2 protein chains.
Amino acid sequence: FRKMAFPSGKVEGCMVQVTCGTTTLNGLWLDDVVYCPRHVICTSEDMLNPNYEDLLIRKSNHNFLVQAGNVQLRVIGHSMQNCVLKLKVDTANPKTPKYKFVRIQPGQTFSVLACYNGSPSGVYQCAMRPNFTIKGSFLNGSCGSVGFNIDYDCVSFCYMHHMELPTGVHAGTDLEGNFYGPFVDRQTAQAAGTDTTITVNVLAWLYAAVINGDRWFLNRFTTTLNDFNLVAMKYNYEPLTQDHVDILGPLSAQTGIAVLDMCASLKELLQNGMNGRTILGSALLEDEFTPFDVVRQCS
Amino acid sequence: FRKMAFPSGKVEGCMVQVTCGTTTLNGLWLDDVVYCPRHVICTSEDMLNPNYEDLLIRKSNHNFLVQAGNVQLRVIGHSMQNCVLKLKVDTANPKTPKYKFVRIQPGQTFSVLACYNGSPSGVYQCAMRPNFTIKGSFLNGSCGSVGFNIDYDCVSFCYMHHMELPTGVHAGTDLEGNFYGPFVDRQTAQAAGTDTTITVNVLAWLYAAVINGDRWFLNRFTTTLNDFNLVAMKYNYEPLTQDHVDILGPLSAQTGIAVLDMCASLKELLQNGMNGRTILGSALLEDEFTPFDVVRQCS
Ligand SMILES: *[C@@H](O)[C@H](C[C@@H]1CCNC1=O)NC(=O)[C@H](CC(C)C)NC(=O)O[C@H]1CC[C@H](c2ccccc2)CC1
Ligand SMILES: *[C@@H](O)[C@H](C[C@@H]1CCNC1=O)NC(=O)[C@H](CC(C)C)NC(=O)O[C@H]1CC[C@H](c2ccccc2)CC1
């Protein structure tokens, strides 16, 4: 059982390089539109407190250099939508997959195709935390890298990368340019607030553990939803709801472990730690697998 | 800092479905040749102790159904090379990337594109352990999935998946069909022997930690190569050599921490555990990042 990303090929064919002045980042080329973070129009002496409206007025289509491999694209229109720029180009991307834009919910997962200068470097799996940050791997130049899921042949884009926070975590927008969380695109320290653990995902991962022969943490006890949450609260775990319980149903059915029984084992793990033992090769409780992820991987 | 796979697009375009009888697995379609594990010619009542030579003699080209998406490929020749079958087909794959076959060394890493019925399901990063197993995520039907690295535009294929061991780990071949390790393709329990930790990789990962602001484990001590290895041995860590030291050089240079100083901190971690603290979000010492991987990710 491994942290698995979706195959990235459909998205690799959408990444391009966007330069304005001396600032270069990545853009997403779908049909005849390139999407990129608006701070590509910023100089280093603009990022502290940019007035994007005023900065963009000084820019014309020909100030946007868009490059797909060795080929230049002609920019024939531009506009700002929230924190993203949309550059209309004269050529539809012939590699455009079936796609949609979605605004993902906290606790859900997606794959990130980290890019630099418009070239894919690597792919990994992330979760949108309850505080609307993600714990990625991003260097200077990675802005415009996107996060996505794939449903059959359809790519659902959900994230575009914009900035780093002092805690080392990452923040960004949906593909309409609205940040996840309370963040703004300026180079100041910003607070994400307390993060909380995604309880339903930890449970899913404990089920995956049991499915993979690791069972030492199961005990003889059960609990109540109300009583588990009294312990969840203390640990900054998200409260569990009956919808969570029914979401966990197929895993409970495959393992034969009632959900409230697994909750009892989780309380004991939370109160007593792991006494140096491990679970699927981790010494911490893992919360970036959804129930859906676990089902998909164990079938 | 994250466990990152290479973009999988170049390899996605090489995966096909291979069926012989009622047994179906994945094959790798490069130029006019499809490569797949030879046990595709086995029935369930053959896998306990197959005589592959005898089994294959009963098979003709038309018994191999090769499917790429919705299109059948015509098989015009077949032969067995070690534990792989090579099916000559009448059509060169138009998506064949620049590629080579390499037999990878223990301690090195590569990406796995896990496939089922010839369709990519997910991508993740693995290491070839010192005992020539890998710790993957593979279900029935995943055989023929490949592992690879990418160097610029060139795909180096290094692994094809064949079987699972009782410990839950995985074993397979290079693309010439020679197993990594002492394994054979028959459905019996087989031993991998003691695994050992990849010391040079743990050091690389501690450097990555320091590069990412996590420094609590650094101490005031140093050691000697000879004296560190006395402690390595006891913990079933691989001995460190001066070549390892020079490999770690660029990381030592970027952080300003002498390699033997980092070795001192590692000895203390090994002797004293982590007392509930963490390093890059893990409560265990991580050994599936090479120095090269760390450099690539932190630049
Ligand atoms: C892409 O342009 C880039 C991605 C960043 C670079 C470093 N890692 C990333 O993920 N984004 C930015 O540079 C971003 C531009 C804004 C939106 C105009 N600026 C940014 O993220 O600035 C951060 C720098 C570090 C700073 C900080 C860190 C630690 C302690 C205190 C303060 C937070 C803001
Ligand atoms: C692909 O065909 C498949 C991949 C396996 C399926 C399950 N997970 C995997 O990675 N390989 C095989 O089925 C393989 C065929 C051989 C090469 C002819 N057989 C195989 O791996 O058999 C294992 C089954 C389980 C068994 C065992 C497990 C636990 C305890 C004792 C014994 C080890 C061999």
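Residue numbering for chain A follows Swiss-Prot; the residues present correspond to positions 3266-3564, in that order.
Structure method, as recorded: X-ray crystallography, 2.0 Å.
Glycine too: its Cβ is placed from the backbone N, Cα and C atoms.
Shown in sequence order, A:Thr3288, A:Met3312, A:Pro3315, A:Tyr3317, A:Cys3408, A:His3427, A:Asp3450 are the residues of the chain, 6+ apart in sequence, with a C-beta less than 8 angstroms from the C-beta of A:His3304 (active site, for 3CL-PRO activity). Annotation note: A:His3304 (active site, for 3CL-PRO activity) sits in a helical segment as assigned by DSSP. The feature active site, for 3CL-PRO activity is assigned by Swiss-Prot to A:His3304.
Feature annotation from Swiss-Prot assigns active site, nucleophile to A:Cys3408; the stated evidence is experimental evidence. Other C-beta atoms found within 10 angstroms of the C-beta of A:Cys3408 (active site, nucleophile) number 26, with every protein chain shown included.
Other Cβ atoms within 10 Å of the Cβ of A:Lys3353 (variant position) number 15 in total over all chains. The DSSP secondary structure for A:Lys3353 (variant position) is strand. One entry in Swiss-Prot concerns the natural variant A:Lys3353 to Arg. Its note says: In strain: Beta/B.1.351.
Under DSSP, A:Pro3395 (variant position) is assigned to coil, being neither helix nor strand in the three-state scheme. While the structure shown retains the original residue, Swiss-Prot records the natural variant A:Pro3395 to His with this note: In strain: Omicron/BA.1, Omicron/BA.2, Omicron/BA.2.12.1, Omicron/BA.2.75, Omicron/BA.4, Omicron/BA.5, Omicron/BQ.1.1, Omicron/XBB.1.5, Omicron/EG.5.1.
Record note (Swiss-Prot), natural variant A:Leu3468 to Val: In strain: Zeta/P.2. The unchanged residue is displayed. Counting Cβ atoms from all protein chains shown, A:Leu3468 (variant position) has 27 others lying within 10 Å of its own Cβ.
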- line: Within 10 angstroms of the C-beta of A:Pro3395 (variant position), the count of other C-beta atoms across all shown chains comes to 20
- request: Could you check what DSSP calls A:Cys3408 (active site, nucleophile) once collapsed to helix, strand or coil?
  value: coil
